[PDB]
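Since the structure comes first, as structure tokens, the remarks are kept for the end.
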Amino acid sequence: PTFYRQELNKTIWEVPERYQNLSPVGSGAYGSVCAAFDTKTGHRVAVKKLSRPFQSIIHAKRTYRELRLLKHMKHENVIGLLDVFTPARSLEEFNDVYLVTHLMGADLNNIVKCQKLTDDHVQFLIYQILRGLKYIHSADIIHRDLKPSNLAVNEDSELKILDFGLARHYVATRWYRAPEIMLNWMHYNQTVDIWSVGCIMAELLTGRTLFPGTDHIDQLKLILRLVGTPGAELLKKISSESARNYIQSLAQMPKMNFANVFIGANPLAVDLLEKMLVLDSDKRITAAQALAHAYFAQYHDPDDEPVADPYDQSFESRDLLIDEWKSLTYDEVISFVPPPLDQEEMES
Ligand SMILES: Nc1nccc(-c2c(-c3ccc(F)cc3)ncn2C2CCNCC2)n1
Ligand SMILES: N[C@]12C[C@H]3C[C@H](C[C@H](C3)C1)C2
Ligand SMILES: [Ca+2]
Ligand SMILES: [Ca+2]
Ligand SMILES: [Ca+2]
Ligand SMILES: [Ca+2]
């Protein structure tokens, strides 16, 4: 393919002539993104140029991790890959990676901000998050920082999870993070992401942020006002003695009845929130359990809530040299097989 160069976000992008009319639509994890027109299929796409993908061992492994993850993700509510390209003619020239997915014009903050959402619409939005989570969780992938700005939404409210499974080694909002993550507790499971869904769903229903804490301690106090003081068993999870002593010394608070917090909400929504917003991560509902909850009865379809193929994450434990990660990434670029344009069939 013939490539062309265009300065976007103050830097030169080099892309195949197939992709036209690039215009910036914001930053993503470790890269910046442009919307484009795919002249091969007439579809609108989003193209992410990774920033400094091989500058250090941290960047190089992050680049491999992201390409491996995105090549594996094949679910209608999870960002996946239509294409991956590099202007490099060989590994020796290889220093830039571009990832291509379907264009999603908005994030969840664009949906709720200026819109009084109906309950049926909230159901659809949360249903899609949970369907995507069941899939990624089934591959032993956790998001860990799920929030409205990590949920891409298109013009018809179709939603995809992105920026999951990233980070190993800019000020982000922590309002949606699971307490065990925000506070660095010693163990956690996939249901960290279900806490985040609870926080998102609460805000879609009320129009107000659930736990808008000014710092870690203020946020914890807001959380405890809703869910009540935890038992000594929860302290088991917290390494820092100072943190445990602080929590233990707080004046005891009762759990609130969520029916008195989400006044006027669908009682089924309140019940689901009660099951998601639990401090005990072993008591928190899973994504697959939540999809069966009566709140989603008009959307639930077991035939269309798939799990993922096994995902080999053995590379995560390995320390390799920059050029090894780079060569592995080049291999993944070259071996990528674009999916069919139409991968779906009418149901039954
Ligand atoms: N508009 C849009 N549409 C789809 C995805 C993205 C996208 C990607 C991304 C990931 C992989 C890929 F291959 C291509 C793009 N990373 C961050 N974003 C965000 C850019 C602005 N915030 C919401 C989405 N942006
Ligand atoms: N957002 C809220 C924070 C705190 C807990 C609960 C009820 C009140 C006090 C408002 C949610
Ligand atoms: Ca169906
Ligand atoms: Ca079809
Ligand atoms: Ca479609
Ligand atoms: Ca069916």
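Heads up, chain A uses Swiss-Prot numbers, so what you see runs 6-174, 182-360.
When the header is checked for method, it gives X-ray crystallography, 1.4 Å.
Positions of Cβ are set from backbone N, Cα and C atoms, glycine also.
A sphere of 10 angstroms centred on the C-beta of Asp168 (active site, proton acceptor) encloses 20 other C-beta atoms. Positions annotated as active site, proton acceptor by Swiss-Prot: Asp168.
What Swiss-Prot records for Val30, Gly31, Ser32, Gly33, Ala34, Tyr35, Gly36, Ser37, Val38, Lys53 is ATP binding site, and it gives sequence analysis as the kind of evidence. Within the same chain, the residues at least 6 positions away from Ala34 (ATP binding site) whose Cβ sits under 8 Å from its Cβ are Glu71, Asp168, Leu171, listed in sequence order.
In the three-state DSSP scheme, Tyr182 (mutagenesis position) is classed as coil. Around the Cβ of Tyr182 (mutagenesis position), the same chain contributes no residue under 8 angstroms that is 6 or more positions distant in sequence. One entry in Swiss-Prot concerns the mutagenesis experiment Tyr182 to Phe. Its note says: Phosphorylation blocked.
A gap of 7 residues interrupts the model between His174 and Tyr182, whose Cα atoms are 15 Å apart.
Shown are the binding-site residues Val30, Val38; the one with the most C-beta atoms within 10 angstroms of its own C-beta is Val38.
In sequence order, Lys53, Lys54, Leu55, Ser56, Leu104 are the residues near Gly36 (ATP binding site), counting only same-chain partners six or more apart with C-beta under 8 A. Residues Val30, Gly31, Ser32, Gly33, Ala34, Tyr35, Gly36, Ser37, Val38, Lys53, recorded as binding ATP, reach a greatest CA to CA spacing of 14 Å.
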